[PDB]
Amino acid sequence: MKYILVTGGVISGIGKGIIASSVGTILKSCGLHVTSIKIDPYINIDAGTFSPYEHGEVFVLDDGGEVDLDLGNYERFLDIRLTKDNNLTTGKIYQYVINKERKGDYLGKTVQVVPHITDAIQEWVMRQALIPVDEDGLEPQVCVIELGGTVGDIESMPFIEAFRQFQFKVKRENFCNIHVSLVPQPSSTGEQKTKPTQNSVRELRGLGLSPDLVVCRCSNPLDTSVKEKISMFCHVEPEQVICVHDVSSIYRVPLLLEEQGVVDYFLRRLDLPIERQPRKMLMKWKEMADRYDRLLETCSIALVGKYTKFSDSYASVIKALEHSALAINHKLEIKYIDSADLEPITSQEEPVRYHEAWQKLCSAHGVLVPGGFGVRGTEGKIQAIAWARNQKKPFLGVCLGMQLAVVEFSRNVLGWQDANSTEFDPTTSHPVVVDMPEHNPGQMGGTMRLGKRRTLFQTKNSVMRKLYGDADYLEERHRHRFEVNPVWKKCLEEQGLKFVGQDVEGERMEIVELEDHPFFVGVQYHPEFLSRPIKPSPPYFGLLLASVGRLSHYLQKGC
Amino acid sequence: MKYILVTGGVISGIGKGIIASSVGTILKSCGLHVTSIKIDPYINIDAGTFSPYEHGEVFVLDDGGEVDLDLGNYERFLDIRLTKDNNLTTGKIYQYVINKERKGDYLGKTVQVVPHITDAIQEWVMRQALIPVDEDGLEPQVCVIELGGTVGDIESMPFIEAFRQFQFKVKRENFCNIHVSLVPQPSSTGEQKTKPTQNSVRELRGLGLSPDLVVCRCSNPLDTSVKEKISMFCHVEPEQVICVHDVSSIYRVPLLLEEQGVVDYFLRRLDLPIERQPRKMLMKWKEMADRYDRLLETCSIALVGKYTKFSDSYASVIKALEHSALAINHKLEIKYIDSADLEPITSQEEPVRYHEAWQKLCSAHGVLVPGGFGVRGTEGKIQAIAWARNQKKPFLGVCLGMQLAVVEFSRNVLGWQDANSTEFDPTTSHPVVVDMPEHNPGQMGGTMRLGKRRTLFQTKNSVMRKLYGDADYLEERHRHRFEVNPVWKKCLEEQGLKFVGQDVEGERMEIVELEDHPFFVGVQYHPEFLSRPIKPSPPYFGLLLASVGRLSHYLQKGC
Amino acid sequence: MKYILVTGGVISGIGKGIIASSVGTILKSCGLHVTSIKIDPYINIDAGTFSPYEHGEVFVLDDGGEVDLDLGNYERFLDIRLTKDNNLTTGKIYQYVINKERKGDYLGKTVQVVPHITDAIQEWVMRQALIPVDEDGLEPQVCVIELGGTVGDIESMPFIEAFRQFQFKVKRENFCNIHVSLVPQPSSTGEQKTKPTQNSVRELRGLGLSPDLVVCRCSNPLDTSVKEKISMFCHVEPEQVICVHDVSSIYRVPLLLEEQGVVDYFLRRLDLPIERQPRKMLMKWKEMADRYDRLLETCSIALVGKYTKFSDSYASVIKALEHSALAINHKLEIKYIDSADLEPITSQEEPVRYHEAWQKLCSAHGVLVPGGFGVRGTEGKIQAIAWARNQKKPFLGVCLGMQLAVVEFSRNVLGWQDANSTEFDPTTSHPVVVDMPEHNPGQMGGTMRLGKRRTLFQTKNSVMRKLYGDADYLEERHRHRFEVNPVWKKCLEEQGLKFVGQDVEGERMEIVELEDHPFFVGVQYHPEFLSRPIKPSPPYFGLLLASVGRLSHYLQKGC
Ligand SMILES: Nc1ncnc2c1ncn2[C@@H]1O[C@H](COP(=O)(O)OP(=O)(O)OP(=O)(O)O)[C@@H](O)[C@H]1O
Ligand SMILES: Nc1ncnc2c1ncn2[C@@H]1O[C@H](COP(=O)(O)OP(=O)(O)OP(=O)(O)O)[C@@H](O)[C@H]1O
Ligand SMILES: Nc1ncnc2c1ncn2[C@@H]1O[C@H](COP(=O)(O)OP(=O)(O)OP(=O)(O)O)[C@@H](O)[C@H]1O
Ligand SMILES: O=c1ccn([C@@H]2O[C@H](COP(=O)(O)OP(=O)(O)OP(=O)(O)O)[C@@H](O)[C@H]2O)c(=O)[nH]1
Ligand SMILES: O=c1ccn([C@@H]2O[C@H](COP(=O)(O)OP(=O)(O)OP(=O)(O)O)[C@@H](O)[C@H]2O)c(=O)[nH]1
Ligand SMILES: O=c1ccn([C@@H]2O[C@H](COP(=O)(O)OP(=O)(O)OP(=O)(O)O)[C@@H](O)[C@H]2O)c(=O)[nH]1
């Protein structure tokens, strides 16, 4: 097992996972069984408890793992399947060791970071090193380890030691130190600064680790003299000084790395053979790059929500949209409309924003009301929903959005204006949205429905079914707790609000398709987790097609 | 609450708890409600799982706390009663916080050392600060905190930060930084070295903490020039340079501190009033010191055991003996006889040691076979027991020793040579010593009997009862799992091996007194934990008296 | 060039130079051209300005270098000749670089520790690496570098970096990291502590350097378990855990190292061939060891002086005496008599010490009044001199001692009681001792006579000449400024105080031999610098012989 450790300093968000994913797919192209471990210094356990605004999506793994999106990124770049084993936290380690302490596995003796924790860490490395993450049940040939934190963080120091020694328990050629750093560049001077890197690297080498390659997050490319300075300061080859300038899109990075020839370095460094044609794929990334460079019209989508204030909370969602944009080869605008700005409260506060938001909403080609948390903006959200329904604008609701859509329907079609979600109003005359958690044995209380679950189609006459390919069933990511009250579903069955998808029990509703509407659907499950550039998920692709006014032709053409 | 933090560097065993206990009792003399917190960096929880050879006694608290002996030392120096709350480990903190993490008390967000752990730490400080440790249910006036670890240990860094900030949340005068350091002195040069202290203090001040007083563990007293150098290096007053030279006995330290006038410093530093006569007790420590200086004959005791290889495993046991030695005003020799050296295996290996051990054993005035762990030396232990019984030498057995004594009796009196302990021989024809754990509800499996429990006397005609003062019952420390098989007890009732003490249920045996023997008793409970210089426990005092051949006169004289 | 870097931590006086000298001579025995560099972190330059009480002797090199005695130790252990080039200070480096800065050698640009100073350092390494220190004018094969300071001292950090990188500019096998540490052992516990070493080594490995061998200054030998612990903590072989316990004499260390087999390690580590018989000398150190173990009577010498308060100020002086003691095979007591204690001031202050000092003086077999600085004790010094002269006790005076002896003679023989040294009394009626410095061109003012200079014999009838071997001249170390006033010399020529040695000019007096005295001589030059175990200098050997009352037989026997 090659152990490529990805470290970094100066600031989070430097792009360690970006490089990791880029190299990972490169190594897969090379023909290696690539696996990876994300080590989160985190004291806590279970990313699923973290806020999506605070951090972003919690990628759901096949095993219902609630992990960081970067692992989903890895699953975008590599077909590999990851499990909870692939994401460790110190909280996890704590409980683990503490348990063993209670067990007397340490003879009741105190355990210390060294040797005991660092040993456990190394054990973990092997525990996952030995797990194949492919159909090929073979110990992967290379493991890329995203070590979170930055150099200097106490949270990561235990691992610095673990790895410091570890790299010597394994052979030199079986361990690679990648260090990502930052070349900041003030706008006031435009001078590319290396000192921060010098600081990080110096500290790292103080710690005892010495990068084999140093990735430099650069704005624009570095000039020679800078590279030469770095070379001297770090005592590394200018080859090893890797400038990765900012790219308009991530897809350019693998190509950049190719330009850099980092692969050849790895071949020499890790002593790896390679059979090749162009060194690596090439037409894969090359064609896509050509397509990315050669795009028509910009289709805009109104992201309506709370956490919608720009953040990367929707990075995989937009990426899913990008998958569709690439397929169709059109350009994509993401509008960020705070649903709150759609409310009359805003009209009262700043009607500029109020009317601006609605102006933007109308100017959008399609709308998306994703899931979210909090009562905030519910009104504006529903207003947007009703607007789209009335205006026959392509509407996709996800989770909360679907839930609210049903409520909206009840209110403005069944006249049940007091229909509501029990999530926010326990005194609801028509409890449309009701808390329906899972009650598995061994659990105290209910639990949120989460994981890859099977959804069954209730009918053949379903647009989504057609988009899926006439499948009898589909399996999707789930993450949601409230469900349709069947007490009112039955009052919605004579209505043109048709429920198409159901859980296996036939109880929880997963897909709804409003009849007599160019495109108005809602899903509970989360397809953006499974959408891939090659196989885009269909509710976003279909939404795009509707946003364009292509969809009917598409299906007519042959789907 | 005054928060006197005791820190230290260079090496463990520097004597932080020694100083803490000395100051503590001083502060009590001053008239303060003194309390204390022992912070053990320990990753583990529950000292009761640790080896007594590795560390030493696990002091049992009133609440069955299994803690470090230093807290017992504190209870020797102060009447105060400590609970488990008074001893924290990081293992404890881990689980605590982790639980709250699971509870979502942190909103599911990651927690970090700062602020979250350091806050928890400060909380803990208050949690215990608010607990009185006297009959006076009043928040103690001063808390001395023994912070374990040494400066530089990552294990303690979280607390360095907690306290760094904490001392500013409290007032200056409400926090005192005590730093204990080391003045080593090579024998090859005899030069007193200050650099190690300079290093520790420098690092500490780097960390952000600045000692108000620096205790210097010195061999011989420092000379002026050294003190002056330190003064300059640390930028502290030579008053603040406290030389605590090595003393023949701990009892001299409070007096040393008096000579140093550290109390007056505290009065000025912490802004504490003091009413006084001699500043502090004085005749308490003064008289004892006079007695310690004015001691007759040296009575020797044969410590027979495993862990008996010199260690401080028996520090409170010897101290208990010292309590008796002081009462009687005689001198005390502790012989350390590896029970293994009493075995014919040793005769085969090195008969010098073999015969030397037995020579020493005979030369001893009394013998002690304490509890212990491991099958090792059991033979030599039993041989010593039989020897003492035959020779009518004062014998005290504790726990294991008592257990083995009963077996020995059975073997060489009842002829049940295959009598044995099931602890080591599951195939025993006469299971004398049998596993009899407690089975409390909520526990899986049995548990060791531990804690302050009540023992009832089975008879008035008991030497120990007389020594106790004709009490109907006694309450003692317990720590033991195997008990007398009642199947054979009944065969021991017609024998002169009389069982005097029993648990409340009347099942487990705690005291045995061999009849027709100057002194041959065994106890399961552990009285050395409760013995005090003022009130020495009677099985050690009585043993001493027997070792002397005073006991009969003593009782005759009036007990 | 092999670059064996000797580092160390915890405390100065750990014995780095001791090990360096031991290994050095071993490597010479192996057959290597051994050289060495002593790097003193010292901000100052020229050890000759430092106090002999503060540090000790300033070894004078052939080139008049004023350096640390350890280099003389190296010249005791190895025949090699060292020059000023072999001792560098940071003060030296400062001025050197600053000069080049002024020269514009850096283009007027700022220079920094890195790269500029660390480069200069590496340059220095080569500057001396290229200098042979043997008759063989060949680049030495191995350079042992005594890096002064301890790990953690900022004074040495620049060199840590220089070497960190340097060891990679040279090959692995061309660089060896020796780290000397300390295993302290409290007398209160007797527990050998490893943590301090763990701290030092950890820090060192933090810095980026990793010992190939760790010398452990131990009191008694370490036991296995300790070594095994260290092995784990440092991740080094127990071979690499070198315990060097305290030895009664330094000469035992090379033998210890042999027992350890460190040489074989070096052979494997540095990839050095070795032709051998016993691996190394053996009978050299073995015979001496046998002689050291097999010594007759203890001859005592009264060291009379100021700085005489025990210090190692006289380490090479006593060592010179040891050379003689070994030759004669007798035992040696060094009495340390503060000359001040010989004065009536002391009689007034503490006559116990007064009479004790004189009692000791009489009990001494011979007396030594060496050079020294300061008016203090001059009276007691002279009193001792007159005492020895009257009592016909073997007297050797050096520098100041010789000077005072002449004054004493004048006072109590010529009656010139006001005769004095102008060094301390400018109002002297008979200026015996006068300031006679050298006035070399290019110097402002005079300078102290220093360096290896030639002294000529004024006569054949000289005991010292005979001891030297009838040499027409001798060359010795010089270090002294005041000389005999020739105005009174001429009044001493008709006296029995005969001046035997003179400088080449025939002006400054170097040797005086009192006639009609078993042994009363004085020298200005400093022979203890040139005395060797094999070739002991004769004024100490002769003094010993006189102290014994063997000298006449010796010469009679054949010298
Ligand atoms: N070369 C690059 N060009 C453009 N954007 C980049 C580049 N590298 C990283 N980014 C962006 O930086 C942001 C941070 O990415 P990422 O999360 O993977 O970094 P990280 O260092 O692994 O910190 P974390 O995993 O906690 O978010 C993303 O928005 C990503 O698109
Ligand atoms: N001034 C002193 N004179 C003599 N012995 C001393 C002195 N100070 C401490 N000691 C001894 O040092 C040893 C270590 O004591 P102690 O355990 O209290 O130290 P500590 O620094 O608190 O480390 P720990 O609590 O882990 O044992 C004991 O054997 C004690 O008797
Ligand atoms: N193994 C040893 N046994 C006995 N004495 C020793 C041993 N090692 C060193 N010493 C003694 O330690 C003292 C310090 O020696 P030395 O000066 O060479 O050490 P150093 O670490 O090189 O510090 P410095 O050069 O500044 O004096 C000397 O008195 C020496 O005799
Ligand atoms: O007022 C000041 C500010 C800074 N300095 C000096 O500036 C120097 C830092 O110099 P630089 O910032 O130029 O560092 P660098 O060449 O290694 O890399 P970049 O900055 O291009 O990223 C340091 O050597 C410091 O002494 C001053 O001397 N005075
Ligand atoms: O070979 C050596 C060893 C040591 N040193 C120099 O020794 C100095 C350490 O000097 P000291 O050990 O004397 O430190 P200190 O006066 O602060 O306290 P104590 O030692 O008495 O506890 C440092 O300044 C270092 O440069 C050398 O220059 N060369
Ligand atoms: O009161 C205290 C003092 C110390 N400690 C704990 O003591 C431990 C230090 O333990 P040791 O001193 O035994 O360290 P070591 O085994 O590495 O080597 P030597 O000491 O034999 O040289 C640390 O892990 C610290 O947490 C406490 O927990 N509490």
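Using N, Cα and C of the backbone, Cβ positions are placed for all residues, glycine too.
According to Swiss-Prot, the protein has these features:
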MUTAGEN   C:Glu161 to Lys  Localizes to cystolic filament structures
DOMAIN    C:300-554  domain 'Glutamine amidotransferase type-1'
ACT_SITE  C:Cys399  active site, for GATase activity
ACT_SITE  C:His526  active site, for GATase activity
ACT_SITE  C:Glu528  active site, for GATase activity
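Sequence features, as recorded in Swiss-Prot, placed on the structure.
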| residue | record | DSSP class |
| --- | --- | --- |
| C:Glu161 | mutagenesis position | helix |
| C:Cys399 | active site, for GATase activity | coil |
| C:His526 | active site, for GATase activity | coil |
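Around the Cβ of C:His526 (active site, for GATase activity), the number of neighbouring Cβ atoms within 10 Å comes to 25. Sequence-distant contacts of C:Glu528 (active site, for GATase activity), defined as residues of its own chain at least six apart whose C-beta falls under 8 angstroms from its C-beta, comprise C:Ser316, C:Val317, C:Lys319, C:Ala320, C:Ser537, C:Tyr540. Here the C-alpha separation of C:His526 (active site, for GATase activity) and C:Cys399 (active site, for GATase activity) works out to 8 Å. Taking a C-beta cut-off of under 8 Å and a sequence gap of six or more, C:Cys399 (active site, for GATase activity) has these contacts in its own chain: C:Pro370, C:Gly371, C:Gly372, C:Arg479, C:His480, C:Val523, C:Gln524, C:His526. Its Cβ placed at the centre, C:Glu161 (mutagenesis position) has 21 other Cβ atoms within 10 Å.
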